[PDB]
Amino acid sequence: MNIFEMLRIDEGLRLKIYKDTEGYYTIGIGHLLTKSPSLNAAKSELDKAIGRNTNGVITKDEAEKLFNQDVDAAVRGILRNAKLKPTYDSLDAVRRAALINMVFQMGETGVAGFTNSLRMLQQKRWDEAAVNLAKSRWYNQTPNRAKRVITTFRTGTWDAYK
Ligand SMILES: [Cl-]
């Protein structure tokens with residue numbers, strides 16, 4: 001198991017424009033297109049992202065390419081962020097994948113807002129961090145995916161994904 005397989009399980013794969021759990025226009029492996037309610041603004045972003053006239057449909061390779069970019073952007077955003085970087089550097093490899101997962105889903109800003117939980121992860125107080133992470137909108141809205149991520153932080157193994 002690795003970050004790519006983990007995120008592919010959590011996000012799934014759709015080759016046609018769809019709406020996410022928040023109701024936003026998305027495509028591929030969790031690639032957010034726009035928060036705008038316009039399906040046209042969505043198609044326009046999509047064509048911009050792919051570099052061709054897509055009419056809302058992409059191929060598997062195209063989905064995979066967006067996915068490579070998104071993962072790369074996520075890690076990098078973590079490494080340039082004063083609140084995230086110290087937590088990331090402190091963790092083992094499996095738990096690093098859990099943090100990349102949260103950032104891919106909610107963005108750097110959202111994650112940087114879990115101040116108390118990050119402080120608990122740095123200290124390696126696993127059980128305590130798991131309880132604090134669950135007191136969030138994130139956990140209440142996407143509880144099955146949140147439990148998987150939280151279990152990963154708690155255990156430092158890929159058990160929740162096997
Ligand atoms: Cl893009």
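Determination method: X-ray crystallography, 1.7 Å.
For all residues, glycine too, the Cβ spot is worked out from N, Cα and C.
The Cβ neighbour count for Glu11 (mutagenesis position), using a 10 Å radius over every protein chain in view, is 20. Following the DSSP three-state reduction, the secondary structure of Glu11 (mutagenesis position) is helix. Residues or ranges marked as active site, proton donor/acceptor in Swiss-Prot (evidence: experimental evidence): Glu11 (among others).
Residues or ranges marked as active site, proton donor/acceptor in Swiss-Prot (evidence: experimental evidence): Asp20 (among others). All protein chains considered, the CB of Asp20 (mutagenesis position) has 14 other CB atoms within 10 Å. Mapped onto three states, the DSSP output places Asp20 (mutagenesis position) in coil.
Taking all protein chains in view, 24 other C-beta atoms sit within 10 angstroms of the C-beta of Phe104 (substrate binding site). DSSP assigns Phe104 (substrate binding site) to a helix in the three-state reduction. Under the heading substrate binding site, Swiss-Prot lists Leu32, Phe104, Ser117, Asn132.
The note that Swiss-Prot attaches to the published mutagenesis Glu11 to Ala, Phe, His, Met or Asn is: Complete loss of enzymatic activity.
Listed in Swiss-Prot as a mutagenesis experiment, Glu11 to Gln is described as follows: Complete loss of activity.
According to Swiss-Prot, the experimentally introduced change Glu11 to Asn is described as follows: Loss of 84% of enzymatic activity.
Swiss-Prot documents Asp20 to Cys as a published mutagenesis change and attaches the note Nearly no effet on specific enzymatic activity.
Swiss-Prot documents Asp20 to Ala, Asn, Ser or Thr as a published mutagenesis change and attaches the note Complete loss of enzymatic activity.
Quoted from Swiss-Prot, the note on mutagenesis experiment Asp20 to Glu or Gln is: Loss of 99% of enzymatic activity.
One mutagenesis experiment catalogued in Swiss-Prot, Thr26 to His, is accompanied by this note: Facilitates transglycosylation more effectively than hydrolysis; covalently bound substrate. Annotation for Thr26 (mutagenesis position): same-chain Cβ neighbours under 8 Å, separated by at least 6 residues, are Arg14, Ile17, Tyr18, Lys19, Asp20, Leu32, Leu33.
Cβ neighbours within 10 Å of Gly30 (mutagenesis position), excluding its own Cβ and spanning all shown chains: 19. Quoting Swiss-Prot on the mutagenesis of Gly30 to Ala: Almost complete loss of enzymatic activity.
For the published mutagenesis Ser117 to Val, Swiss-Prot gives the following note: 50-fold decrease in enzymatic activity. Using a 10 Å Cβ-Cβ cutoff, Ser117 (mutagenesis position) registers 23 neighbours. Classification of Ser117 (mutagenesis position) by DSSP places it within a helix.
Annotation of the published mutagenesis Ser117 to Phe in Swiss-Prot: 10-fold decrease in enzymatic activity; the original residue is retained in the structure shown.
DSSP assigns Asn132 (mutagenesis position) to a helix. Here the Cβ of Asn132 (mutagenesis position) has 19 other Cβ atoms within 10 Å, regardless of which shown protein chain they belong to. Quoted from Swiss-Prot, the note attached to the mutagenesis of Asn132 to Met or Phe states: 2-fold decrease in enzymatic activity.
According to Swiss-Prot, the mutagenesis experiment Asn132 to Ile carries this note: 5-fold decrease in enzymatic activity.
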Between the Cα atoms of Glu11 (mutagenesis position) and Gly30 (mutagenesis position), what distance do you get, rounded to the nearest Å?
5
If the substrate binders are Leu32, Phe104, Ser117, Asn132 per the record, what's the largest distance between their Cα atoms, in Å?
27
Which ones are near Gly30 (mutagenesis position): of the recorded positions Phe104, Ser117, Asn132, which have a Cα within 10 Å?
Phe104
List the Cα distance (Å, whole number) between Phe104 (substrate binding site) and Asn132 (mutagenesis position).
20
